[PDB]
Amino acid sequence: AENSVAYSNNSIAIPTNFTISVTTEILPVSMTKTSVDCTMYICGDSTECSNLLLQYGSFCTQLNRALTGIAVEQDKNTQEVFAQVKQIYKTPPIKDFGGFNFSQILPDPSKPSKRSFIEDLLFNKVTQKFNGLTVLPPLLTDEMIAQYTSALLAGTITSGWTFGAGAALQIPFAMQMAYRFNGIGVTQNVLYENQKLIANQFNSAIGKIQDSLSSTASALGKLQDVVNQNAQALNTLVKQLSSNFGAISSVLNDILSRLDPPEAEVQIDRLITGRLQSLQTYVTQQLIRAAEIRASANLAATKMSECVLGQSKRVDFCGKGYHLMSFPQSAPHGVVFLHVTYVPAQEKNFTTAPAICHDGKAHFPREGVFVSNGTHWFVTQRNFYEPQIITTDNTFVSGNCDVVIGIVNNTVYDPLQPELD
Amino acid sequence: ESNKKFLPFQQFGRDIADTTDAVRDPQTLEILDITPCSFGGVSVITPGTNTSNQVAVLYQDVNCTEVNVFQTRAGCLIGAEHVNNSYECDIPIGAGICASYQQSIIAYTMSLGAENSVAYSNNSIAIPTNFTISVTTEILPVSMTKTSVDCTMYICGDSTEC
Amino acid sequence: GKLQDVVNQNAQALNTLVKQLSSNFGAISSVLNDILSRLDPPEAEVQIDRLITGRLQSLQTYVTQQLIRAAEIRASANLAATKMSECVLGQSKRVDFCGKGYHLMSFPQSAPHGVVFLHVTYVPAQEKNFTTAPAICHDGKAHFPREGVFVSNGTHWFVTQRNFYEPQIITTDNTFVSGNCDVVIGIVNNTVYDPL
Ligand SMILES: *[C@@H]1O[C@H](CO)[C@@H](O[C@@H]2O[C@H](CO)[C@@H](O)[C@H](O)[C@H]2NC(C)=O)[C@H](O)[C@H]1NC(C)=O
Ligand SMILES: *[C@@H]1O[C@H](CO)[C@@H](O[C@@H]2O[C@H](CO)[C@@H](O)[C@H](O)[C@H]2NC(C)=O)[C@H](O)[C@H]1NC(C)=O
Ligand SMILES: *[C@@H]1O[C@H](CO)[C@@H](O[C@@H]2O[C@H](CO)[C@@H](O)[C@H](O)[C@H]2NC(C)=O)[C@H](O)[C@H]1NC(C)=O
Ligand SMILES: *[C@@H]1O[C@H](CO)[C@@H](O[C@@H]2O[C@H](CO)[C@@H](O)[C@H](O)[C@H]2NC(C)=O)[C@H](O)[C@H]1NC(C)=O
Ligand SMILES: *[C@@H]1O[C@H](CO)[C@@H](O[C@@H]2O[C@H](CO)[C@@H](O)[C@H](O)[C@H]2NC(C)=O)[C@H](O)[C@H]1NC(C)=O
Ligand SMILES: *[C@@H]1O[C@H](CO)[C@@H](O[C@@H]2O[C@H](CO)[C@@H](O)[C@H](O)[C@H]2NC(C)=O)[C@H](O)[C@H]1NC(C)=O
Ligand SMILES: *[C@@H]1O[C@H](CO)[C@@H](O[C@@H]2O[C@H](CO)[C@@H](O)[C@H](O)[C@H]2NC(C)=O)[C@H](O)[C@H]1NC(C)=O
Ligand SMILES: *[C@@H]1O[C@H](CO)[C@@H](O)[C@H](O)[C@H]1NC(C)=O
Ligand SMILES: *[C@@H]1O[C@H](CO)[C@@H](O)[C@H](O)[C@H]1NC(C)=O
Ligand SMILES: *[C@@H]1O[C@H](CO)[C@@H](O)[C@H](O)[C@H]1NC(C)=O
């Protein structure tokens, strides 16, 4: 949408209201751990064919090592993302966080595989030995992974930064948000005066999460395209057995039945040359595809150390807006974050001035912006409109009133003067 | 015996990739199913020849009724005893179970970590009294080996006719 | 291990490459010297070409994994350059980027085909428990701390920094006033010392 907001050299727009927004973000961490056996696949339990494969050197020694290097790596990728806490913290038995509910994300003491109320939905929107192909099971089961997210999340609501910097310390949540507010340059007096309103916004934003995850038909597209690619690359591998590759018959068994060894060996080599070359294609595809997952498994590793275990000043990564934290959530083959950010709203305009003339000396603001509501001038913080009387407690003196342009005339009240009288 | 219902004309059954899934009896006309004998990867768990010569063989995804035998989600361990303790596991088997050399090879349910609980009251804070400086190393690979191969040297081998 | 594996993987992928020259690929002999003096040249190309298409295919493979493995190093070399630019030539506020704890500085050390850092961090220890309060009333006005936390040991309220004990008597310069204290939930009364 086209927009054009008016700009003036002595005009500033300071927001007067905030709006807490919770935005999800889905990343893939690991994929299926496949493994292929050549003799069962290429040969097919044929002793005559097994001797022919020896002529091709050691092509399948590496083809089992290549599919194993990207098999232990997947179990490694899950380690950095989740296993970043030495000790498994536990939720306190009494939930009194000053109005914040957290029941939508905390573990649920109910039917087994004790996941959260949101993790249950995420496990429903994403949801074998035939010849050589197998599927190895992951080292970290979904039950154990859910405990890792039930230790980071269950502790970050009580300590904050302290997990990444030694033994955990106790801070009430009603006071922890004051730390978060002060990070974005907003004084803590805003929080305590608006605890009830913020808690309602915090709970309402989380409530819309599972009501929007279920509303959209496909919200897990990032985590589903990974599964589709793996299934598509595995289905095509099996169909390669139904191709002759230049031989009389696609199936290797009947060739030995009706052909002499002097002639069968000539045409079996067509199958072995084709099938072996048809297997190295997927191995190279997997190696490139695995490198595209580790590039995202490392992005989520940092986004769990920086967004979760602390407040990140990086703009527009830990959610869009002024970032505070991010409650991590499990996923079948990935991680789902819940970034809690601030989006200012309800804007108002004022006329500004870089300095103030009082007794021939400039008065720049110590912390805040000079604004006026039309007649009188005030000092307000950057991200929230709170006017205060201009005194020496929030201004400093430097230079002379002849070097910087745009100064207005006003009197800075000295708080010490009325005390003497 | 074939679970599926067939017809008296089709003899051979195929599912995917020219696999003879079902085959019809030519005399009794009782159509059956053909499946090969169960397969399984033989994974050898060893603590190294330097320590000792002992092996806990694991067969991939087969119950312990068709092969101290222990049954796991990834298969069955034969040669290792399962103990109800839980340590930071040594040899990663899979499905939340590992092995270690300690009456030699023992299978665990690996522990995530030392469980801790902290009380958090709305009017309680904890501020440290002291600091502890520490130096933690970190190792990263920067460069590789600058290899180079003469392609003609390989395939031909100083042979003009080749 | 992160530096030993890269040396071993390249040395092993190269070692398993040379061993591929002793494979028949269907020819009578795996060595090209004897196949020349034993076969007549109209009959020679059909058997040599088997080695041509077999050795070339092997060479085409290991070149590909070198390209893939080089991406695993370049991606790990841009990260190393980031560590040198940020943690060594400055102080980084990123959490757990350069060590468990709060970062101070790093010392880079050389290594064969790699680099080793020495991250110096803080791990606060020996914590002691207290009762706290978000604000303090005084003459019908709230009092929020400029920098620190209101901390009491049972009798008197102090103001201490978030990572150490600097308990000073609460004064008008350690706190800032923000309206009447009727909306703050859980405020505890105390007398704010006037230093004037
Ligand atoms: C505050 O911001 C601007 C300052 O005037 C006002 O926006 C006007 O409407 C559009 C953009 O929203 C511009 O084309 C105009 O130039 C703006 N200025 C006008 C009409 O004078 C906006 O209305 C102001 N809002 C308040 C409450 O003061
Ligand atoms: C703007 O700030 C005010 C209060 O700081 C908010 O107004 C409240 O809105 C809710 C419902 O929307 C009401 O239940 C309250 O009674 C209102 N309070 C007052 C004093 O009127 C408002 O939510 C904020 N606007 C935005 C977009 O965040
Ligand atoms: C957190 O969630 C809701 C907020 O609406 C609170 O009330 C529950 O709402 C659900 C309906 O979705 C009911 O099925 C429950 O019976 C309600 N009670 C409980 C204990 O779940 C809920 O109380 C809040 N949790 C708290 C305050 O601990
Ligand atoms: C906005 O500027 C006006 C002055 O034009 C101020 O509002 C008046 O301030 C006097 C105090 O000197 C009061 O007695 C009046 O009741 C106010 N009138 C109105 C309509 O508000 C005021 O200083 C400024 N508004 C602030 C600081 O909120
Ligand atoms: C702001 O204040 C200064 C001084 O208080 C004003 O400077 C005066 O400007 C007029 C016209 O040039 C001179 O005749 C006076 O001599 C100046 N005052 C003094 C004490 O020398 C200045 O004009 C004021 N500017 C605005 C925008 O109000
Ligand atoms: C809490 O800390 C204060 C500061 O030390 C203690 O107050 C002092 O206690 C000593 C004796 O232990 C007295 O000599 C001082 O006169 C006290 N100073 C003030 C300003 O009161 C206080 O005793 C401590 N409370 C507890 C329970 O240990
Ligand atoms: C903290 O705030 C004030 C301290 O004066 C106390 O409330 C006032 O005093 C009496 C009771 O002490 C109340 O009936 C009045 O409503 C209050 N008056 C004013 C002007 O605020 C309050 O009791 C103190 N709280 C505690 C736990 O001691
Ligand atoms: C803004 O522009 C007007 C027009 O030139 C000028 O009078 C005024 O001094 C300027 N103020 C600042 C701060 O530049
Ligand atoms: C005292 O400190 C311990 C931990 O060091 C904590 O378990 C306990 O809750 C604290 N008691 C009070 C009243 O703060
Ligand atoms: C803290 O929680 C308890 C609930 O047992 C409550 O009685 C008390 O008033 C709360 N303290 C504050 C300052 O809200």
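Per Swiss-Prot, chain C residues shown: 946-1141, in order.
Technique stated in the header: electron microscopy, 3.7 Å.
Note: Cβ is positioned from N, Cα and C throughout, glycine not excepted.
All protein chains shown were included, and the count of other CB atoms within 10 Å of the CB of C:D950 (variant position) stands at 10. Record note (Swiss-Prot), natural variant C:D950 to N: In strain: Delta/B.1.617.2, Mu/B.1.621. The unchanged residue is displayed.
Within 10 Å of the C-beta atom of C:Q954 (variant position) sit 16 other C-beta atoms, taking all shown protein chains into account. Natural sequence variation is annotated in Swiss-Prot for C:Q954 to H, with the remark: In strain: Omicron/BA.1, Omicron/BA.2, Omicron/BA.2.12.1, Omicron/BA.2.75, Omicron/BA.4, Omicron/BA.5, Omicron/BQ.1.1, Omicron/XBB.1.5, Omicron/EG.5.1.
When Cβ atoms from all protein chains are considered, those within 10 Å of C:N969 (variant position) total 16, not counting its own. Quoting Swiss-Prot on the natural variant C:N969 to K: In strain: Omicron/BA.1, Omicron/BA.2, Omicron/BA.2.12.1, Omicron/BA.2.75, Omicron/BA.4, Omicron/BA.5, Omicron/BQ.1.1, Omicron/XBB.1.5, Omicron/EG.5.1.
One natural variant catalogued in Swiss-Prot, C:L981 to F, is accompanied by this note: In strain: Omicron/BA.1. Remark: C:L981 (variant position) has C:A989 as non-local neighbours, by Cβ distance under 8 Å and separation of at least 6 in sequence. DSSP assigns C:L981 (variant position) to a helix in the three-state reduction.
One entry in Swiss-Prot concerns the natural variant C:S982 to A. Its note says: In strain: Alpha/B.1.1.7. Residues near C:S982 (variant position) in space but far in sequence (CB under 8 A, at least 6 apart, same chain): none are found.
Here Swiss-Prot notes a natural variant, C:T1027 to I, with the remark: In strain: Gamma/P.1. C:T1027 (variant position) falls within a helical segment according to DSSP. All protein chains included, C:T1027 (variant position) registers 12 other Cβ atoms within 10 Å of its own Cβ.
For the recorded site, C:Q1071 (variant position), the DSSP three-state label reads strand. Under natural variants, Swiss-Prot gives C:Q1071 to H with this note: In strain: Kappa/B.1.617.1.
Where Swiss-Prot documents C:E1092 to K as a natural variant, the accompanying text is: In strain: Theta/P.3. C:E1092 (variant position) falls outside any helix or strand according to DSSP and counts as coil. Cβ neighbours within 10 Å of C:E1092 (variant position), excluding its own Cβ and spanning all shown chains: 10.
Mapped onto three states, the DSSP output places C:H1101 (variant position) in coil. According to Swiss-Prot, the natural variant C:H1101 to Y carries this note: In strain: Theta/P.3.
The Cβ neighbour count for C:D1118 (variant position), using a 10 Å radius and every protein chain shown, is 14. Natural variation at this site is recorded by Swiss-Prot as C:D1118 to H, annotated: In strain: Alpha/B.1.1.7.
Proximity to chain A, defined as a CB-CB distance below 8 A, holds for C:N969 out of the variant positions C:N969, C:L981, C:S982, C:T1027, C:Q1071, C:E1092. Chain B comes close to C:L981, C:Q1071, taken from the variant positions C:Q954, C:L981, C:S982, C:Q1071 by a C-beta to C-beta distance under 8 angstroms.
The separation of C:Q954 (variant position) from C:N969 (variant position), Cα to Cα, is 26 Å. Put simply, C:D950 (variant position) is 49 Å from C:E1092 (variant position) when counted between their Cα atoms. Using CA atoms as reference points, the variant positions C:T1027, C:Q1071, C:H1101 were checked against C:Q954 (variant position), and the closest is C:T1027.
When the Cα of C:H1101 (variant position) is compared against those of the variant positions C:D950, C:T1027, C:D1118, the shortest separation belongs to C:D1118. Of all Cβ atoms in the protein chains displayed, 10 besides its own lie within 10 Å of the Cβ of C:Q1071 (variant position). Between the C-alpha atoms of C:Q1071 (variant position) and C:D950 (variant position), the distance comes to 40 Å. C:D950 (variant position) falls within a helix when secondary structure is assigned with DSSP.
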